[PDB]
Amino acid sequence: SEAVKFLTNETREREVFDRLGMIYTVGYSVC
């Protein structure tokens, strides 16, 4: 309940993983 409520208000995680090039290139650079 409480974990799902803040994720449904700001839906940013689903939009950045839709753009697959600009997400795994950002994580691989900071290692």
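Numbering starts at 1 and runs along the chain as displayed.
Using the three backbone atoms N, Cα and C, a Cβ is placed for every residue, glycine included.
Other Cβ atoms within 10 Å of the Cβ of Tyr28 (mutagenesis position) number 8 in total over all chains. Annotation of the mutagenesis experiment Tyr28 to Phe (Swiss-Prot position 195) in Swiss-Prot: Decreased potencies of parathyroid hormone (PTH) and parathyroid hormone-related peptide (PTHLH).
In the three-state DSSP reading, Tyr28 (mutagenesis position) counts as helix.
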